[PDB]
Amino acid sequence: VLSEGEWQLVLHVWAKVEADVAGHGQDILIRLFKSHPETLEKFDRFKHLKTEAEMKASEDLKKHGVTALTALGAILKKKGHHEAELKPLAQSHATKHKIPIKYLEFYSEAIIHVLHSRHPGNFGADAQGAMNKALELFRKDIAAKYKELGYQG
Ligand code: HEM
Ligand SMILES: O=N[O-]
């Protein structure tokens, strides 16, 4: 359970993302793919991309980055009351895309990394704490759905 002040921190951070959703989404996906190349293999859409330059030049990668972070922003603005929004993503990611929960942990770390990189000296220690809690909540609630469907624990 995040506090109100922690939710406020999270959504203040998210306001930085919303000023350039495509830019953040692209930087997150590239950080993920390059830090954890197994992740790229899950995207039949993107696995042709070999180099960071090709990733950066991919307009379609940007487009998908918008789709993904738009969904995450909507979830965060629910301040934990996200059952309806989280259900479809759980089902797709477990059963269709076949994304292990561990990869969602890597995704969370890529988000944090990119926030520091884009906003140096402006992503406060309080805000990092709050964002961690928000993301941990999202992974806990997705993981329960995966467990239900026979995918994790
Ligand atoms: C915070 C984490 C994430 C969010 C909010 C998110 C959100 C979304 C959304 C909204 C879609 C399109 C709708 C859908 O198919 O359900 C999608 C598709 C997809 N996601 Fe994610 N996702 C996340 C994490 C991941 C991770 C970590 C991976 C892989 C390592 C992944 C792989 C995919 C794939 C393969 C698709 C299908 C893309 C296509 O071929 O068009 N997602 N995601
Ligand atoms: O992308 N995690 O440092």
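Going by Swiss-Prot, the residues shown for chain A are 2-154, listed in order.
Every residue, even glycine, has its Cβ placed from backbone N, Cα and C.
According to Swiss-Prot, the feature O2 binding site maps to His65, an assignment based on experimental evidence. What Swiss-Prot records for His65 is nitrite binding site. Look at Swiss-Prot and you will find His94 tagged as heme b binding site. According to Swiss-Prot, the natural variant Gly122 to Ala carries the following note: In metmyoglobin.
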Long-range Cβ environment of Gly122 (variant position), under 8 Å and at least 6 residues apart: none
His94 (heme b binding site) and the residue listed as 'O2 binding site', Cα-Cα, nearest whole angstrom: 15
For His65 (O2 binding site): DSSP state (helix, strand, coil): helix
Least Cβ-crowded entry, counting other Cβ within 10 Å, from the binding-site residues listed as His65, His94: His65
